[PDB]
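Asks: Handing you a structure now.
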Amino acid sequence: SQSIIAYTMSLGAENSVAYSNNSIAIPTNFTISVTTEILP
Amino acid sequence: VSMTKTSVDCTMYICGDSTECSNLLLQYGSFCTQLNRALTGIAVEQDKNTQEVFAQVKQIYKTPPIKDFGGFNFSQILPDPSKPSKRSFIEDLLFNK
Amino acid sequence: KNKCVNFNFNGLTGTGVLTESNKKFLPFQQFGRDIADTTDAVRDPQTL
Amino acid sequence: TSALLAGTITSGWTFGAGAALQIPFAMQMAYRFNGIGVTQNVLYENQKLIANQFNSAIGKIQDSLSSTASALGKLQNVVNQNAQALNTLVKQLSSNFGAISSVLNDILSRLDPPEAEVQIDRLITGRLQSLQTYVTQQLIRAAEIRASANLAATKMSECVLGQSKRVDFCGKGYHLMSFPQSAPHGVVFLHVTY
Amino acid sequence: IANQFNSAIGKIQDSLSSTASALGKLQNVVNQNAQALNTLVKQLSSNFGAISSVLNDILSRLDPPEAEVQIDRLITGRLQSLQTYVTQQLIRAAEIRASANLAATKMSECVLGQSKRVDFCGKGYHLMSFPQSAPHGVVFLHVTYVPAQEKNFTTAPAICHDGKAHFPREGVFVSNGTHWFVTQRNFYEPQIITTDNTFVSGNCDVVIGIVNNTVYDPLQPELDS
């Protein structure tokens, strides 16, 4: 029940966040990442 | 950032629908095939150069309805949602000049 | 017209499709040319 | 481009390092002023002056771009260099390359088989050289544009998604922030400097 | 942190062992190099309008007055096929040369030091890097710091204690709804608002967004001594 489909490319989801004159978002936890990078 | 993506048929440019010309061109080897791979490889780089520049973020953001930015007027840089093309007043000057 | 055909005119030859247009040829002109010396217009030798 | 503005204007430098954190704009510049060895008292005490200076400076960009035609000379040369290669590629078809005539029909329909093949062998060898000259040119021009994009890719990261301590990289003077703008086959940065 | 790091190293082994397309940048180098070397060998079998592609087919077959004409066509064709190869490899070396100067830059800034260039030594805030060799290339493991969980807080630029505006020295003011603290921008570590964590400048009648609150004096308990 599969086939090939054509569509308009998505640019990513929308994550509009609140903005105001008096609000701030400070993090409470963290996380260590390890990203790979290959170069010739 | 980018160039105009182009491709050229190495046969039709030389032999303009000529069977005799094509029969002789076939004896020259893969000169015809090499030139399509080069121009094709170039066209891919002009599509990568826009992803490595503009697509620095997978996540899309938007401005709020109330544009309170401490007295800074960004209306000339931000896009015009009332226009057909979602671009700014300064972007209009660049796509016209 | 509106069909891929060859051309054998009084002074022009090639292959392409003929369509009506708003161009105009002088009484002392038969066929036109673009910037690259390639033909893109022609006047019929029998009809106007 | 509209996203990077909404991130820079409202989140600053955090959306380029994970999730986007809200920071007001008047509080953003206070960190940025501290990012160049300037205490942030000068900002809050003079917010009206910083805004009138910035908004007045943005207006000069419109008048300058709308009046100076040579401003976008870098992107027009990229288009002009390519078109000259295309027309040059087509004009060579009209050349004979030492043959009887540049047209195959004037040879194939005129001369016998064993004679026409020699005249055709020159045009094939001549026209094929014009392509390798074109392909090699665009293959070098694709290297210059590739370095200009890798450069702009860095400026969209260091200057836009943060604050650069590199001198004369993100604009002349002490850098605060940047605001990109699109263009045909290129980008245009609006660097802010102190 | 030690467990978050050792856990991430294990994921790299899984991704590299399963996804072979991670090293696609290095396969394109050997493949493009091999295609060009194969293209030359195929060009040898081409006639270029001559009687035959082989030399012995012409040297011992035709006479020198006619063999030199046929031989000249192969030499004219095979020689152009070299200039097309040397030219391509001579251009590809530039792209490799730019990648080496870049990789050398990352082996200096990202590895031998701590960089502050955004997204240069890996996505996020850079801490360190660990290089790893590979065939005809180099691999980096960029260790980074990323905040994960957020919380909304009500902030302010300055605080009015008794007519004087108290700006912070490090971090920024926040509020849990009723009480105000000082905390670093990139981590929630609240502290009591005191004269040591602040800097006085001006008065409350100029700064915008200022609020009224008290600043704790460390010399308070000495008054009752």
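All chain D residue numbers match Swiss-Prot; in order, they span 874-1067.
Determination method: electron microscopy, 3.4 Å.
The backbone N, Cα and C atoms fix where each Cβ goes, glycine too.
Swiss-Prot lists these features:
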- D:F888 to L: In strain: Eta/B.1.525 (VARIANT)
- D:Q954 to H: In strain: Omicron/BA.1, Omicron/BA.2, Omicron/BA.2.12.1, Omicron/BA.2.75, Omicron/BA.4, Omicron/BA.5, Omicron/BQ.1.1, Omicron/XBB.1.5, Omicron/EG.5.1 (VARIANT)
- D:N969 to K: In strain: Omicron/BA.1, Omicron/BA.2, Omicron/BA.2.12.1, Omicron/BA.2.75, Omicron/BA.4, Omicron/BA.5, Omicron/BQ.1.1, Omicron/XBB.1.5, Omicron/EG.5.1 (VARIANT)
- D:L981 to F: In strain: Omicron/BA.1 (VARIANT)
- D:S982 to A: In strain: Alpha/B.1.1.7 (VARIANT)
- D:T1027 to I: In strain: Gamma/P.1 (VARIANT)
Asks: Neighbour count first, Cβ atoms within 10 Å, every protein chain included; then name which of D:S982, D:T1027 tops the list of variant positions.
Replies: D:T1027
Asks: Cα-Cα separation of D:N969 (variant position) and D:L981 (variant position), in Å?
Replies: 15
Asks: Among the variant positions D:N969, D:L981, D:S982, D:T1027, say which ones reach under 8 Å of chain B by Cβ distance, listed as they appear in sequence.
Replies: D:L981
Asks: Can you grab the distance from D:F888 (variant position) over to D:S982 (variant position)? Cα atoms, rounded to a whole Å.
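Replies: Given the Cα positions, D:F888 (variant position) is 69 Å from D:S982 (variant position).
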Asks: Looking only at Cβ atoms, how many others are within 10 Å of the one on D:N969 (variant position)?
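Replies: Cβ-Cβ neighbours of D:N969 (variant position) within 10 Å number 13.
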Asks: Can you tell which of the variant positions D:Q954, D:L981, D:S982 lies nearest to D:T1027 (variant position) in space, using Cα positions?
Replies: D:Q954
Asks: In Å, rounded, how far does the Cα of D:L981 (variant position) sit from the Cα of D:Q954 (variant position)?
Replies: 36
Asks: Pop the Cα-Cα gap between D:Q954 (variant position) and D:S982 (variant position) into the table, whole Å please.
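Replies: That separation, Cα to Cα, works out to 38 Å.
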Asks: Go through D:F888, D:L981, our variant positions, and report the one whose Cβ sees the most other Cβ atoms within 10 Å.
Replies: D:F888
Asks: Is it possible to get the count of other C-beta atoms within 10 angstroms of the C-beta of D:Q954 (variant position)?
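Replies: Summing over all protein chains shown, D:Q954 (variant position) has 14 other Cβ atoms within 10 Å.
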Asks: Going by DSSP, is D:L981 (variant position) part of a helix, a strand, or coil?
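Replies: DSSP assigns D:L981 (variant position) to helix.
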